[PDB]
Amino acid sequence: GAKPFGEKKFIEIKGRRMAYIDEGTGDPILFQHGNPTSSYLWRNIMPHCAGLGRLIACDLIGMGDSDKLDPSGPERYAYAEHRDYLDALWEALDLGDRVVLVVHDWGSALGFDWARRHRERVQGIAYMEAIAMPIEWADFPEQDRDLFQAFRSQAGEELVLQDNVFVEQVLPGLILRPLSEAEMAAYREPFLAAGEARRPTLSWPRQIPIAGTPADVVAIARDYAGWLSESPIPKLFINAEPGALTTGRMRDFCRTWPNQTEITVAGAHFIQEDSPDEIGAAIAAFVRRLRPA
Ligand SMILES: [Br-]
Ligand SMILES: [Br-]
């Protein structure tokens, strides 16, 4: 299904207008995409949670139907800058203190961080192919290692801003089934233009806490990893086979997390495109359990 879930709403944040999905009533079930994705990534999963709460899917700034930052540059869209826009967006949405988090990739780095800082408001965390902890190159998926190493080099501007590699090569390359034309249109739409409109999908891999750099993001991930490993908050780990990011040591460490349910679905990185109904069913099961009658 290539059809988006529901419709986009917009809200002005820090003078910056962000796009989001908000469907239903009750405690929110917050789904957050990462790079180079948008709310669209959850379109076939969110339906499974219908009637279970308030279904919300935000577009990170510079992503999806969210406004671009201007002026943009190599120093724009760092982690700190996304969190400052996201924090204010999640505040404006009045989510309450019984939020379930559903996270992926930078959505998990961001969601996990948010969760630590607001642990009291977090009913539960469902995560998959996440940034669970700072890592080394040896832990990074082999097939894409030297490419991710090049994004974090001066070649990074040519690969991404000029050629849109993350959107056109990384994203298809880590989904196990052939995407449809309408589906690749929706992922490429926010990045149709060459240059700075594609800056966020280059700044994101530059932000990954790898090999001790960058130190601020490393620190934040050190922080929430230590916390998550100790929090009794209910967790749903959607493991993937063969998976990509959350394998090996990081997978090892995640399996250490308390009060955690784990399932395995078919997929590489963007597993919502390979196993949306298995992921959806599991998330709705998790929320039901968290929200009886
Ligand atoms: Br593929
Ligand atoms: Br990335």
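All chain A residue numbers match Swiss-Prot; in order, they span 4-296.
So this one's X-ray crystallography, 2.0 Å, going by the header.
Backbone N, Cα and C define each Cβ position, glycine as well.
Feature annotation from Swiss-Prot assigns domain 'AB hydrolase-1' to 31-155; the stated evidence is sequence analysis.
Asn38 to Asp, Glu, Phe or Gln appears in Swiss-Prot as a mutagenesis experiment; the accompanying note says: Loss of activity. Under the DSSP three-state reduction, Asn38 (mutagenesis position) is assigned to coil, being neither helix nor strand.
Swiss-Prot lists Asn38, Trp109 with the feature chloride binding site, giving experimental evidence as the kind of evidence. Listed in sequence order, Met66, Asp108, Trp109, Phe169, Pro203, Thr204, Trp207, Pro208 are the same-chain residues at least 6 apart in sequence whose CB falls under 8 Å from the CB of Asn38 (mutagenesis position).
Using a 10 Å Cβ-Cβ cutoff, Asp108 (mutagenesis position) registers 26 neighbours. A mutagenesis experiment is reported in Swiss-Prot for this position, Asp108 to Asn, and the note states: 58% of wild-type activity.
Among the mutagenesis results in Swiss-Prot, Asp108 to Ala has the note: Loss of activity. The residue drawn here is the original one.
Here Swiss-Prot flags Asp108 as active site, nucleophile, drawing on a curator's inference.
For the published mutagenesis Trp109 to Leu, Swiss-Prot gives the following note: Loss of activity. A helical conformation is recorded for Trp109 (mutagenesis position) in the three-state DSSP classification.
According to Swiss-Prot, the experimentally introduced change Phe151 to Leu, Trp or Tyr is described as follows: Increase in activity. Annotation for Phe151 (mutagenesis position): same-chain Cβ neighbours under 8 Å, separated by at least 6 residues, are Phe143, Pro208, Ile211, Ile213.
Recorded in Swiss-Prot as a mutagenesis result, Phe169 to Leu carries the remark: 31% of wild-type activity. Counting Cβ atoms from all protein chains shown, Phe169 (mutagenesis position) has 24 others lying within 10 Å of its own Cβ.
Sequence-distant contacts of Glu244 (mutagenesis position), defined as residues of its own chain at least six apart whose C-beta falls under 8 angstroms from its C-beta, comprise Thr267, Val268, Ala269, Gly270. What Swiss-Prot says about the mutagenesis result for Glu244 to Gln is this: 38% of wild-type activity.
Annotation source Swiss-Prot lists active site, proton acceptor at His272, citing a curator's inference. Counted within 10 Å of its Cβ, the other Cβ atoms near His272 (active site, proton acceptor) come to 25, all protein chains included.
Screening the recorded positions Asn38, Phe151, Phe169, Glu244, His272 for a C-beta under 6 A from any atom of ligand 2 leaves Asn38. Under the DSSP three-state reduction, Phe151 (mutagenesis position) is assigned to helix. In this view, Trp109 (mutagenesis position) is surrounded by 25 other Cβ atoms within 10 Å of its Cβ, with every protein chain counted.
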